There are 2 protein chains.
Amino acid sequence: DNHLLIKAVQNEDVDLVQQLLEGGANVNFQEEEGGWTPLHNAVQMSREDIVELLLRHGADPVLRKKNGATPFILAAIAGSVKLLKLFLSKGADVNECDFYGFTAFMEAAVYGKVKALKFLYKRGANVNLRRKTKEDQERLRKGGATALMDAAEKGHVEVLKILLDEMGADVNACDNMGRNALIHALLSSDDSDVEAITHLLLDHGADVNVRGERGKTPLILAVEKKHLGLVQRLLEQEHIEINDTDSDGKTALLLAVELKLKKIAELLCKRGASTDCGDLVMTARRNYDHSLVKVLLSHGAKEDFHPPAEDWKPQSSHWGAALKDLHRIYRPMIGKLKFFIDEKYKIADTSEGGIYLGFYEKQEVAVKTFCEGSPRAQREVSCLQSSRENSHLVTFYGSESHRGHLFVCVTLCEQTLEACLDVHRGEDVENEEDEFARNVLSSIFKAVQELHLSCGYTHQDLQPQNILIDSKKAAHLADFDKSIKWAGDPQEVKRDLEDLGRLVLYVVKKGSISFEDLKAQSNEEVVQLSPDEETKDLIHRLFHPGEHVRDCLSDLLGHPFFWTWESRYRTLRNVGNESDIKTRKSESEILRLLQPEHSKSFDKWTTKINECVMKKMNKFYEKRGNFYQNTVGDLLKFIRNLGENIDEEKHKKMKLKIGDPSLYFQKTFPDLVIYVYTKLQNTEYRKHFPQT
Amino acid sequence: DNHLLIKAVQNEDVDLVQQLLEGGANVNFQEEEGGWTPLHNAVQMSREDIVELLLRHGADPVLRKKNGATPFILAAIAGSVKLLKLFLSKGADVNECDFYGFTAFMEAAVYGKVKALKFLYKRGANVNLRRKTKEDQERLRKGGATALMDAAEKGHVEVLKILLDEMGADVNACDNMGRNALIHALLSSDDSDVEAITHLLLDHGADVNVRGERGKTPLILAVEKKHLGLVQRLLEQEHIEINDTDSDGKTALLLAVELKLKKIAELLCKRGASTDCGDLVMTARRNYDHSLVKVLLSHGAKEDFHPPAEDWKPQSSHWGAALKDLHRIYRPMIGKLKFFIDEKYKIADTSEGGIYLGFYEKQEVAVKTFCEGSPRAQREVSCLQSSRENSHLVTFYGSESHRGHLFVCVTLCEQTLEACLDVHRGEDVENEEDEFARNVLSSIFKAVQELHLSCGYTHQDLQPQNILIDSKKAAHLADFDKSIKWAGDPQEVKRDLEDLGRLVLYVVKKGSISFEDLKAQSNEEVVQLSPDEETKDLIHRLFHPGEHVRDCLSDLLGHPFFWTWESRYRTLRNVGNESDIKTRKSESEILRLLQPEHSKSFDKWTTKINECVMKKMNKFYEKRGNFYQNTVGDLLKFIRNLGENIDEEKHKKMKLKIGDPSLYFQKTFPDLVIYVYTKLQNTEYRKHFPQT
Ligand SMILES: Nc1ncnc2c1ncn2[C@@H]1O[C@H](COP(=O)(O)OP(=O)(O)O)[C@@H](O)[C@H]1O
Ligand SMILES: Nc1ncnc2c1ncn2[C@@H]1O[C@H](COP(=O)(O)OP(=O)(O)O)[C@@H](O)[C@H]1O
Ligand SMILES: [Mg+2]
Ligand SMILES: [Mg+2]
Ligand SMILES: [Mg+2]
Ligand SMILES: [Mg+2]
């Protein structure tokens, strides 16, 4: 309803425009996006009749839009001398500029409007103004361009002749980047008139030895354009610096050779380019150009190139032998990525290619290949792009496309979970505490947690092959080409969770059971298959999360499974250290909680004990006859008591008969650690639990 | 010494070659890089005399190099009919191919050798072979190309005529990517003869409706080439699909409009392209092309474009109000980055521009700007590239270059450390435990640690402004444009360390002291300035690391400073629970360690206590008269004793008079926690310490 007038002007519906304005429409309304008024639109369309009509209804002739452009400036873009004349009589100044420093003279040059350019010059426009813009952009070295530069960049030949021959434009003016008009023409993608423009500028004394945005000289730009005529004209300049190098340290000749340009490369050689630019001869051979090889040799090129003394050692131990080779051999670069699809550097075969060693930004990485369009390709990439903040995932370095082939670069690891615990299974013939199982599973839990909640994705392929191991040896989640977005559907989250539970049994059993048949048996057989009670209750919780399935992963990180043996020990002694349990009380809140489940390990625990240690502990209460009884409370009283004095110096006898105390109590009563946890799980008696 | 013969051949020094071969030189030597033999080099140079000479000295005529190429195949690349004839008589098969599936016929087409092509055809070469390569590349959809495709891609016009008119080549053959010869010519960067090639193929019945590597049709490719003639010829095909979209969903007309091609866009419109491709009219207006606007309107283009219903909420709370706007408004894309250098989206000014809001891969990020060449630009980028595995650093999304301006994209945070603890200072009027100080400093310590040791860089600008805070509120390290590589020079590592110590005082004091004058006073005044003893000893260690300065950051993570109050409490009670300390022993190893330092807090601690609580505790030993004495051991005995019974149910009197026990003991004796740590720092009595 507020846009009616702007839209009427835009449709050039004069009758409707008249009707709206006479109806009471806001003539100076500004649309939110760019601050455009009906007048701005009328001028842009170069419709002087609509402009007049709007002005007579009280349109502000000098009202700027958001970029600071005036109707006068827009008139130059349109090329309307009539509208320029009009606004100059309405208070516009000929040298006024927008917030980016664009004057009307510049816009006429940009858009190639000759009549407007000529008119503005005679109305007193300044030809050699360098664009002044915000201090913001100026620190970037933005701004500083001129009208001559604009006409060059856009390739307006007639405008350029007029600027140089009739209007006294400074040919060698430079912007804040240091670019002159010659550089601007050669940088431009509008190549249509670049030959004429170049000759024109050079004949007017334009400087050939001036740098662009990447060390690029005019000569280097002509070489990269593969333009023989440009190179020929540029090389006629008696003082051109042929041996200048861009930001990559590459010279014009080297670039000519790499770009397979024999005629240009030979020309540079005849005009006296040095042949110590880099791998000159060997590059020509690799491109199978002996004609170019012979030319380079006669002009004195070196015959064995030893690259700069780059200090480099591979970080990987498993690879690295291969990495040293890949680092040494020649390879064409794909963007930032250097790699070779070859059996020597393949680490694994995959559905759309394989995984390969590579260097992403001089950094050693693993490279996953895809057919660029495939569903797998864009499931992996889409997931990796949305999960950069996930610390437990394999970190995403970047990707490169080549010819419909996607190369996803990713942190390089040593081996999979399978390969790792194959070795760990052969050495751990002991009944030893499995620290590795804990800090690997806790690491993977955090990956799936942030994946679901922070990244908003579901993995859908939790398996040992997809968990990679550092050289440290930390664990990381990987392979995402089977990921799905919205976790809203609980069946997808459930699918990931009951894959996690089957994975918990895998690591604890040290991989003796293959993951493929672990997925074959039900999630009820897998629970009954778990060795200790701590994993038994852990994977059971993963198969039956509470009302909020969301919270049910942070909670599990505080499960007895993740507790060390000393931690299980310390807290059992801490609960047994309750005053209500030593002075057994009927009304105790803690004692009624611990009361039962007919089948348990500790129902009559005083018989389960040795019991020569038992009688030696019972002697402490022989006076009042307060012996230990078969309650859950007195077992914890016993554990707190035993572990306390077992450090004193009259108890070496008890040390031998019990062995490690934290280990012994768990053996004879495996049911205990989980039982006390399930009970006190939501009480004030949780301070006894260890921190995380 | 083994390369003499290869080098002699490469120099075309026949006399030297003769001399070497007659001397006993290995005629079939293969250089390590590519498996090149003297024969391979002789053929590549197309020197039949050297080839003969080598063969007469026993050169294997069919020995392949590493890519599987034979001397026969190399002869086709050279275009030598004589050498092809020679090797065919020496056992080479006309249809033999390298390991990538290249035949001699194909190479002659690739390199445009007409005499060789004609010769090979008459010697029975198969014209229509599709390249067979390794199963590796084939899963990528590599391979499958033909000789016709090669000649098209390289732009050999005469070769193409011969293949189609004289040799019966399948014009509509497709490779494993689905590309035919027409698509290959239009994809090529060798545009020199693309007009002639296109007409030739189309006249021979080439299919126009076939997809390239990015959904690109021949028509879309011609439009992107800005080639009016190509578009004209392609549009003469009576059944071309004008409305096909590439992988971005962009049609040929839309691309023509975005590329500012009025004549092409009008042609597509006249040939009946639909005008519901996207933001057609509005794109033409933004480019100030009313002529194109009028054309699009007459052909029925929509006048208000509402983008697809992309569900999106900003993640940030501080920003996000601005992010919603930046997400909504139009902006030209710089690579992957969408952002606006404008005051509304600026978050901070900097030396070479500022920091701005932006979207890197549809992901909200902070954008840091640089002049691309500057030392600051390549100090930031070089550091960020080498530290992607650092979890505690600000994560590096990527960078885009535009016109000599570098835009470094990086994870977006809420505020700096200063801005955060300004608010925390106004609310924490309590003598409360500062949890925030701990988990922020421990997080920053880990950043500097991995920076120095894992990333191999020194920060050189540790300050509150450079520590950013999450919305969670986690801490992250940032700003790297003052980083230096090799940490070998200890003065650079020291400089970072004594910046860390001054930072520890900053956070603990809640930022009441500005960081700038903290750097003004000496690192000896800063130590004496620290409030509690735990920070006093912490920043002192940072100013005087041991022999190995390297280890001296992991060690500090186990300092009492990082211990919670309960943790300081628990371990003091644990040490006091030693049997040697309750039954005070002369020969005790622990008791002699704890013995002194004339000035301390606990020298005569029994007077420092209340002492109504003291006398109530001394009543426990009134029988044998074993009262507490002013040793360090009995103080810990007291702490272990008090904290033990203070939970029992006859001690509410002691709870009031002491308050929080973990807090009270630290008040009256601030010296204690650090003293016991310094003592037991390297003993078996470290089990009492808390884990990490
Ligand atoms: N970053 C890496 N470091 C080491 N090995 C890797 C890496 N990425 C993949 N691999 C290896 O490649 C195999 C397959 O890669 P993956 O991403 O699982 O592909 P797919 O989706 O076909 O399973 C993995 O099982 C693993 O052995
Ligand atoms: N990722 C980010 N999130 C939020 N704020 C940022 C981020 N990066 C930089 N800033 C803000 O910009 C300021 C300057 O950026 P910085 O990288 O320190 O540049 P300089 O090298 O000029 O100090 C910082 O103090 C901080 O306030
Ligand atoms: Mg997999
Ligand atoms: Mg997969
Ligand atoms: Mg800074
Ligand atoms: Mg800085």
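Since chain A takes its numbers from Swiss-Prot, the residues it shows come out as 25-620, 624-719.
According to its header, the structure was obtained by X-ray crystallography, 2.6 Å.
Including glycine, each Cβ sits where the backbone N, Cα and C put it.
Feature annotations, courtesy of Swiss-Prot:
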MUTAGEN   A:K240 to N  Reduced 2-5A binding activity; almost complete loss of 2-5A binding activity; when associated with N-274
DOMAIN    A:365-586  domain 'Protein kinase'
MUTAGEN   A:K392 to R  Complete loss of enzymatic activity and enzyme dimerization. No change in binding to 2-5A and RNA
MUTAGEN   A:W632 to A  No change in enzymatic activity
MUTAGEN   A:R667 to A  Complete loss of enzymatic activity. No change in 2-5A binding and enzyme dimerization
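Packing around A:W632 (mutagenesis position) is summarised by its Cβ count: 21 other Cβ atoms lie within 10 angstroms of its Cβ, all protein chains included.
Cα of A:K392 (mutagenesis position) to Cα of A:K240 (mutagenesis position): a span of 34 Å.
Taking CA atoms as the reference points, A:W632 (mutagenesis position) and A:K240 (mutagenesis position) are 85 Å apart. Two residues, A:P620 and A:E624, bracket 3 residues absent from the model, and the distance between their Cα atoms is 6 angstrom. Note on the mutagenesis positions A:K392, A:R667: the fewest other CB atoms within 10 A surround the CB of A:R667. Here the Cα atom of A:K240 (mutagenesis position) is found 78 Å from that of A:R667 (mutagenesis position). Around A:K240 (mutagenesis position), a 10 Å sphere centred on its CB holds 23 further CB atoms from the protein chains shown.
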